[PDB]
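*Asks:* Got a structure for you, written out below as C-alpha cells; questions coming shortly.
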Protein chains: 2
Amino acid sequence: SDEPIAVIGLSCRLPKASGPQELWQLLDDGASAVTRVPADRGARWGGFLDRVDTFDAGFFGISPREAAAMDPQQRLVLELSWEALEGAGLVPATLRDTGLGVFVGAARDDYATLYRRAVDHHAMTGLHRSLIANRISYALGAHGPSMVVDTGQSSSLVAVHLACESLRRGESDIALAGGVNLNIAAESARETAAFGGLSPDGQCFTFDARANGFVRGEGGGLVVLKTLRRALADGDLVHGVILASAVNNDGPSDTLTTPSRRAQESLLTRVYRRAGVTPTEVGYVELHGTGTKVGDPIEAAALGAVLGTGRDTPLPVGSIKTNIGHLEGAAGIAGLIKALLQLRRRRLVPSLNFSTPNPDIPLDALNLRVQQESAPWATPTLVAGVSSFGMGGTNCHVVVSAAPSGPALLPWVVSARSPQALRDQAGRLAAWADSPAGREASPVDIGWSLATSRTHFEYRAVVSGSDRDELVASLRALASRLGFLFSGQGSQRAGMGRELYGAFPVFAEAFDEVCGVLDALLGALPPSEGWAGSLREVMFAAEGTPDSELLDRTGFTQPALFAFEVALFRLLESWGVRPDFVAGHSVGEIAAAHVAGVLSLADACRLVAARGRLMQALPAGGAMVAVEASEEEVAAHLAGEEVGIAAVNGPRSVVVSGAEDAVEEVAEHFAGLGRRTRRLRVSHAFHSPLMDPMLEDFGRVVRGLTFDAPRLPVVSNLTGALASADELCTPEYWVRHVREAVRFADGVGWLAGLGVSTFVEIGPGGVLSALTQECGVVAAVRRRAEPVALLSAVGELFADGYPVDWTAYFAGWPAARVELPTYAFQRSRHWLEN
Amino acid sequence: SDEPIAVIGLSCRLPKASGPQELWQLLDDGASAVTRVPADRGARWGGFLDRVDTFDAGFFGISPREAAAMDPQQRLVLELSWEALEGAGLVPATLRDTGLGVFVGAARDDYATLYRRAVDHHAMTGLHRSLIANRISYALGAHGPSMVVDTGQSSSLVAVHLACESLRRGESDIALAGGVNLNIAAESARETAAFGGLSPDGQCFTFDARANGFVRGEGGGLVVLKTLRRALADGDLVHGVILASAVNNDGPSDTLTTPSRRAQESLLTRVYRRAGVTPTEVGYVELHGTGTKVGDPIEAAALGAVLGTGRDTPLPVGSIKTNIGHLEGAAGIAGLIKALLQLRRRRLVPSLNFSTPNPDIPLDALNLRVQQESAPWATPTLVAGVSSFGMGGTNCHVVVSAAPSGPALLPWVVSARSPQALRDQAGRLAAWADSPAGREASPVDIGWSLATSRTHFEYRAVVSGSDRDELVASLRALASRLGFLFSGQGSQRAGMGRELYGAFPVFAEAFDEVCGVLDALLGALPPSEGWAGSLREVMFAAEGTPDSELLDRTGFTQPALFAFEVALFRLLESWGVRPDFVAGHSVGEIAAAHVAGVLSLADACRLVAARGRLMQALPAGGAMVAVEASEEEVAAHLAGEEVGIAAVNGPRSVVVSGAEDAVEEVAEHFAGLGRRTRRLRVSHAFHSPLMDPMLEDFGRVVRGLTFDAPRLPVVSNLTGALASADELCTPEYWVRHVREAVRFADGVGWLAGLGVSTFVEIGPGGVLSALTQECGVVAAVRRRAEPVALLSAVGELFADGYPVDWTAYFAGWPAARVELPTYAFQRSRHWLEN
Ligand code: NA
Ligand code: NA
C-alpha cells in the first residue's frame, strides 16, 4: 500500500539506559528503572535520568550562558541527534545543505515553568518548544521540514508517522523522528496528581489486577529514517522496516479523556490493511499499556477484536512503561525503540508488574498473552505493532518488521573535540573492542568503520597493528602547507621499497611502471658490464649480496632513488596526501621536477639513467667530506688556496667535493679547529670540478628532452629559491645542477617564507629531515618495516589536521559497516541561577 | 504536480475584525487595528481582541468551572471551528463519526503561565496545548488525525500544509486547519521585549525605512479544506484553491534566528514548480513581512530572485501585520485568510506603514511593489502566494488561486440554543437580509440555506411570506408522539383543497389520483341525477355556485373529505411529517384506515362512494343536535321514553340523531335546562335508527373488500379504544360504524394514555381540534389561505421538536447555497480566580 521506510539508526536516553545496549540489558534482565525522586530533584516515584542538568555545550559550540537558559530537552535532543546519526554510520557534516527533516514530539515545558517562577535574551530561544526540533536543523545545517508536534501522550509516535509521510512524498530524503519528555518542575507533578491518573504504588500494572494508574518516566529517543529503496541502494544497516503507520482520533468518546474501543479498532484495521499484514503474521504488540482501570481493558478489547480473532496462537503483548514509567510525550518512541531492539535481537523480553490478569480483560476470549520472560522469537519475517494514545484522543499505531583480505597493517583512527574527550573515546573503543560485541567484528571492519563512518574531530590519534589485542593495547595506552623534500644519494639502502611493494599495490604498480622504463635504459647501456637485469631485484636484494652491492654504483643508485620516490609520491596521492611545494637534494630534484610536471616519466628516466651512467664512467680519486662550518668560512678558506662546495646544508653544515687529497687538506683544517667532519661513502666527487668531463655529454642528453612549466611550485637548490617556469625549462639548468652547489638550507628558508609549516622527506630514511630541523619535520619512511614507518608519518600529518583519505587505505576490502560506540560527551552542569 | 485542495469555508477572530466581512472592512478601509494595551489587560502597543475572557460555555455543553480553568485559545478555536463549518454550509452533526482532521498551529501558553503564577482536575485538560486541536475533534466526534504543530511564527501555515497533505493521502476527507495566539500573560510580553524584536513605535513598517521590529497581535482563524474533486462533486462553495504548499528550514544560517535568503529562494522555486505556475502568472504575495531590519531585505531579495526576475510588471506585495500586528503562531492563517478574501473580492488592499522604501531593499532591481491603495485585480485566473517564517528557521509558502421558480410561500427557519440567542439570531439574519450582501441573495435561496445549511437547535421559529420585506419584518418582530385525527362531515367547505392544489404538486398529484378513482365510482352511480363530472370541480367551485351546492350532498361530501384528507396526509409525508397513531370522526375513520394500510385506495374509494350514495338515497326527515350534556344524562333521558346518541364528543358534549320531531323533543329538554344546543346542518340522521334501511346494502359492499392488519396503530371510535388487527378487518365492523355512536372523547383519552402529546386535525378546518382541547392540539388547515394555515401548523410541530424536512419543501428549485451569518454566541466571562 505505502512505500516501506527503513530505520537505519536510533538513540535513547531513558531511566537506567543511557543508550540502546544498556536499554537491552535493562529489558533483557526483566529489571525496573522506576525509583524514588532523587536528591537533586504516587508522585514520589518515577523513572529518572541520572542527571538532567549536565550537557557538553562545548561540543555543540554553545556558550555556558546560552546553555544555562536552554531547556534541558533541547540539550538532550542535540545529543540524541548526534548519537542517532553516528549509530546510522552517517558523518553529520555530509548532511549540511541536504533535505534532512526533523520531527519531534514534545508536550511539556518544565524548564520554562522553573524560569517564570533578571530577564536575558538567551531565554526566548532557550524556552521556546519549537527550537527542540529547529535547533537540530540549525546545528546540522538541514533544509528539510523541522517541527514539534503535540498530541499529548501519542506525540513522539505521531512525529514518526509525519516523518514517514515526508519521506514517502520526497519532501525529506532522510529524517530524525521521536520525542522527549523531562520531568523537571514540581508544578507538572501536582497537575497530574490532581487529575488523579497516578498509581499510588508507583507502578504501571499493565493488564494486571492491581492496575491503579501510571508512574511517570522521563527521557527521549530518535530513529533515523530513509525509504527502504534509498537505504538498500546506499548500503545502510537496516534495523527495522516501517510497513505502515496511522493516526486517528477517538471522536465521540464517553468523556474528553476516555479512550474509544471503536476508534482503536478502526485504527488497527486500517493500518494492518495498508501494511498488507494479517493477524497471524503479527508476532508482538508494544501496548500504550499505562495500567489504568479504564484504559487497560479498552486497549485489550480492541486488539482482541482485530488481531486476536484471526489467530490460533495467543498474541504476546507488553509495555516498556512497566520498566521505565510513562514518558508521556516521548512514550511512543520508547515503545518503537523496544520493538526495534526485539526485532534485531530476534528475542521478546518480559513485561513487568504482571501476575494476575485484570478481571475486565478476558485474555483467553481475546487471544492475547502478557510476555513474562525473555525468549527467542521466530516466524509465526518477524512483525511487531506499536500503539501510542493521547488523553485528547489522538491515537497512533506503527507496524514494524525485521530487516529483509585487506591491509596487513591496520590503522584504527580515533578523534574527539578535546584531549579529555579523546582519552574517553579511546577508553570506550578499547572496552567495546574487547567485548563479545566488539569480538564479533573484523579488526579490518572496525578500521574501515572508524575511517568512513565517524567525524575526524580536532584531536586525533592513529593506532596501528596486526590484530585486535595489539590495537586495543595501543588504545588503552592512549587513554592514559606541506613541503615535500625528495632525498639524494646517501639515502639509498639495501631492500629500499621492498616492504611498501609487498604492502601497497598502488606503490607496486607505480614502481613496476618506473622500473620498466628504467630497465630498458639500463639494459641498453648498463652501468655494470653484462647487466640486463631488473632494477627492482637490485633494490630489493638482501644487504651484502652481489645485486645489493650494485645498488651503491651511482649508475643504479640515481635511478633507484627516482623509482622509490615516484612510487611513494603516487602511493601518498592515493591516500589524499599531496604537497603544496616540492624541492629535492641533487637527484631528488629530478623526482620533484617530474611530479611537478616539468618532465614526463620517459624524459625523467632518460635524464637520471644518463646522469648516473655518465658519472659512473668518471675515474676513481673523487671525495666528499661534510664539514661543521658556514659557507662563508669554507669559501674564505678555499679562496686562499681541484675542490669546491658541493652543498650548503645549514648555516654551519657544508660538503666539500673534489680530488681526494685536496678534500683531505680542507678536512684536516676544520678537524684541526675541532669541528666535526665526516667522509661521505661516495664513488665520485659530486657537484665539483671532477664533474667537468661529463658536462658536454650530459648537456647533449638534456637537449633531447621536453620541459613544461611546473603545475606545483618547485624550489631550486641551484638558486636556493622558488624556480621561475623558465628556470627548470632550459637544458643548461640541469647541466649547472650536476656541477654547482646544492643550496639546500636556502631552499628550506625559501619554503618557510612561502608558509610551509610541515616538511616531509620522500625517500628511504631521514637524512634530509635531520638537515631541515638543523635548519614540523616528518620523514615519510624511517628498526621498523617501511609500512609502519609510513603509517606513523601519515598518522602525524592527520593529527596536525591534514585530511588523509583513510577510506582509500582500505581500497579493495569487502567492508562491512560495524556499530561503534557514539561520541564520549564531556558533560558539565548548566542550570538557571534560581 | 499535487492534487489541488479547495477552501470551502473560513472563520477568524482578529483585532477589530470578529469575522470575515468585518476583516474585509478593516483591510479595504486601509485601517490599523493596532492600539494600546486595554484597561482589563514597544510592548504598550498591540492588536487586541475586544474581550479574551468571554465564551459561550453553555453552547458547547461546558460547565462554567471547566470553562474558567480552560485556556481561552481552546475556547476561541471551538467557536472558530463552529463558525468555519457554518461558513462552509456544513451541518456539524453530519460530520459525527467521519474522517474530519484538525490541524492547529499554536506556539504559546499564556493561560497556563497565569495559572502557575488550589489545584483542581479541570486544569490538566484546560491547560494542555494538545486539547486546542483535540477538543474540537471530541466536540464534533471527528475520527481524523487531530494535532497541534509548533514551528514558532510559521505554525499556523505549516498546519495548513499538513492538512493539505492528509487530504491528498486520503487520511482526512475534510480538514480544519489554522492556528491561534492570545497575548494574555505579561511574562510573554517581557521575554519578547528582552529578545529586542519589538518596534518601540508599535508598528510593523513592512519594507519601509522606519523598519525597527514588529508589534504583537493576537487572534485566530481556520479554513475548511477538501480535495477540489470532492468539493465540486459535493457542490460546495469554493473560496480558493490551494495548488501547492511547501515547508523547509533555513539550515546553516548566520545565527539560529537569522533568516536565510538561500532557503527562502529554494522554498519558492520548489513550491511554484509543483503548483505548475510561472512568476508572471502570480498576482500578489502576502509576505511574512514583520518590519525587522534583518528580515525585510532577505525576504525581498528572495522574492525578487524567484518571482520578480521572470516579470515585466512589478509584483505587488503586502502584509496584514501592518493592520493587526504579528500574530506569531497564528500569523500565517491571518495571511492566508487575507489572500482568500482578496481572491474572492477580486481586489487588492493597502499594506500600511509604507511611504519610503528600505534603503537595503532595491524594489526596482527586484521588480516588486508595496500595495498602497485598494484596487481591482485582473488576470496578469488570479494567483496569490503566502509566506510564513519561524524564528527557528522553519518556513512555509502556500500558492492559492481563485475558484475555477420555487414555492410562492417561503419559510425562513431560524434556531438557537436559548431564547436570548434566538432573538439575536433573528436580529442578525434581519440585518444581513437588509444589507447589500443579503439583497444580492434570492429569498428562495435564503430559505433553502436556512433549511439545509444550518443546525435546527432547541429554540425554533419559522417566519413565512412572499418577499424579503415581509420575511425581514417578521424576523425584526421575533427579535423583540403525533396523533392524526381525521375530520368528519361538517368540516367540508366550498373550495376545500384548491389552494393546496395550486401551491403543492405532491398534494395535486395525490389528489388527482384519489379524484380519478372516485370520479369513476360517482360517474357509474352518481348521487346527483345526470352527473358524470369531476369531484375536483365540485370541491374547488366558488361558494354558492351550483357545483358548490353538490358538495353538501353526503354522496359527494364523504368522498370529498376522503380525497382532501389522503392528499394532505401524502403532502405531510413528503415533508417528513407522519403520525405515531391515527383516528377519525365517522368518515374520517375510513381515511385513517386507508393510510394505516387496512384498505387499498380502490377499496377505500369504493367504501366511501357507496357509504355516501346509500345514505343520500334515504328519505328526508332526519336531524342531529349537539347537546351540552354527559353521555349518562342523554342516555338516562332517552331510556325513560326513533332517536339515539350519534356521538360522544366530550364529558359534556353529545350529538343525538334520528326522526326530526323526536330529536327536537330531546333538544328542548336540554335547552329548557339552560344547556347549549345546536341543530347540525345535515341531510340525514347519521349514526341513528334512520341508517337501519341501508345497512344490508352497505354490508354487501364491505363484504366485497379486502382488509389487511394496520401498519400504524388505529384507535376505533366504535370501541373508543385501540383497534385489534381483527377489529377493522371484518365487514361487520364497518356496518356497525355507520350505525352506532362515534366514541370520539374515549378515543382521544385512549391516545393520551398511549403517550400522544400532540393531536393534529387532518381536514379542512378545526372542528375535531376544538373538540380535543374541550377534552398539544394543532389544526393542519384552519381568514387565511390553506398553504399559510398549513405552514403555520407545521411551523408549530417543528418549534415543539418535530423533525420537519424543510429541505423537501424546496424540492424542484435550482437552489444556490448562500452565505448566512454564523451562530449568535451568548458569551459570559470565564476566568481564573487569581
Ligand atoms: Na478519548
Ligand atoms: Na534562520
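Indices start at 1 and increase along the chain as displayed.
Looks like X-ray crystallography, 2.0 Å, at least that's what the header says.
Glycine is no exception: its Cβ is also placed from the backbone N, Cα and C atoms.
These came from Swiss-Prot, pasted as-is:
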- A:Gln153: active site, for decarboxylation activity of LM (ACT_SITE)
- A:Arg65 to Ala (Swiss-Prot position 105): Loading module (LM) has 8.2% activity on malonyl-GfsA-acyl carrier protein (ACP-LM) substrate (MUTAGEN)
- A:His121 to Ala (Swiss-Prot position 165): LM has 11% activity on malonyl-GfsA-ACP-LM substrate (MUTAGEN)
- A:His122 to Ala (Swiss-Prot position 166): LM has 10% activity on malonyl-GfsA-ACP-LM substrate (MUTAGEN)
- A:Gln153 to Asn (Swiss-Prot position 197): LM has 0.5% activity on malonyl-GfsA-ACP-LM substrate (MUTAGEN)
- A:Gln153 to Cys or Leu (Swiss-Prot position 197): LM has no activity on malonyl-GfsA-ACP-LM substrate (MUTAGEN)
- A:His288 to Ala, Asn or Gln (Swiss-Prot position 332): LM has no activity on malonyl-GfsA-ACP-LM substrate (MUTAGEN)
- A:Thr290 to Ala (Swiss-Prot position 334): LM has 8.4% activity on malonyl-GfsA-ACP-LM substrate (MUTAGEN)
- A:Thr290 to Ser (Swiss-Prot position 334): LM has 100% activity on malonyl-GfsA-ACP-LM substrate (MUTAGEN)
- A:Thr292 to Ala or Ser (Swiss-Prot position 336): LM has 1.2% activity on malonyl-GfsA-ACP-LM substrate (MUTAGEN)
- A:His326 to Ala (Swiss-Prot position 370): LM has no activity on malonyl-GfsA-ACP-LM substrate (MUTAGEN)
- A:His326 to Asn or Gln (Swiss-Prot position 370): LM has 0.16% activity on malonyl-GfsA-ACP-LM substrate (MUTAGEN)
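Relative to the rest of the structure, where do these features sit?
*Replies:* For A:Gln153 (mutagenesis position), applying a Cβ distance below 8 Å and a minimum sequence separation of six or more within one chain yields A:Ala107, A:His288, A:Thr290, A:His326, A:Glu328, A:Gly329, A:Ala331, A:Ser388, A:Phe389, A:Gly390, A:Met391.
Around the Cβ of A:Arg65 (mutagenesis position), 13 further Cβ atoms fall within 10 Å across all displayed protein chains. In this structure, A:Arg65 (mutagenesis position) is part of a helix by DSSP.
The local packing around A:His121 (mutagenesis position), expressed as other Cβ atoms within 10 Å of its Cβ over all shown chains, amounts to 15. The secondary structure of A:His121 (mutagenesis position), as reduced to three states from DSSP, is coil rather than helix or strand.
Sequence-distant contacts of A:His122 (mutagenesis position), defined by Cβ-Cβ distance under 8 angstroms and a gap of at least six in the same chain, are A:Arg65, A:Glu66, A:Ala68, A:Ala69, A:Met70.
For A:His288 (mutagenesis position), other Cβ atoms within 10 Å of its Cβ number 30.
In the three-state DSSP reading, A:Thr290 (mutagenesis position) counts as coil.
If you draw a 10 Å sphere around the CB of A:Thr292 (mutagenesis position), it holds 23 other CB atoms from the protein chains shown.
A:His326 (mutagenesis position) carries a strand DSSP state (E or B).
The local packing around A:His326 (mutagenesis position), expressed as other Cβ atoms within 10 Å of its Cβ over all shown chains, amounts to 30.
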*Asks:* From the mutagenesis positions A:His122, A:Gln153, A:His288, A:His326, keep only those with a C-beta under 8 angstroms from any C-beta in chain B, and list them in sequence order.
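*Replies:* Listed mutagenesis positions passing the 8 Å Cβ cut to B: none.
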*Asks:* So if I draw a 10 Å sphere around the Cβ of A:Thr290 (mutagenesis position), how many other Cβ atoms end up inside it?
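*Replies:* Taking every protein chain into account, the count is 27.
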*Asks:* Reported as an integer number of Å, what is the Cα distance between A:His121 (mutagenesis position) and A:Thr292 (mutagenesis position)?
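*Replies:* A:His121 (mutagenesis position) and A:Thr292 (mutagenesis position) have their Cα atoms 43 Å apart.
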*Asks:* Going by DSSP, is A:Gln153 (mutagenesis position) part of a helix, a strand, or coil?
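*Replies:* SS state of A:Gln153 (mutagenesis position) = helix.
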*Asks:* The deposited coordinates stop at A:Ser480 and pick up again at A:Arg481, leaving 14 residues out. What Cα-Cα distance does that leave, in Å?
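*Replies:* Here the endpoints' Cα atoms lie 31 Å from each other.
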*Asks:* Gap validation: 2 unmodelled residues, flanks A:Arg782 and A:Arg783. CA-CA distance in Å?
*Replies:* 8
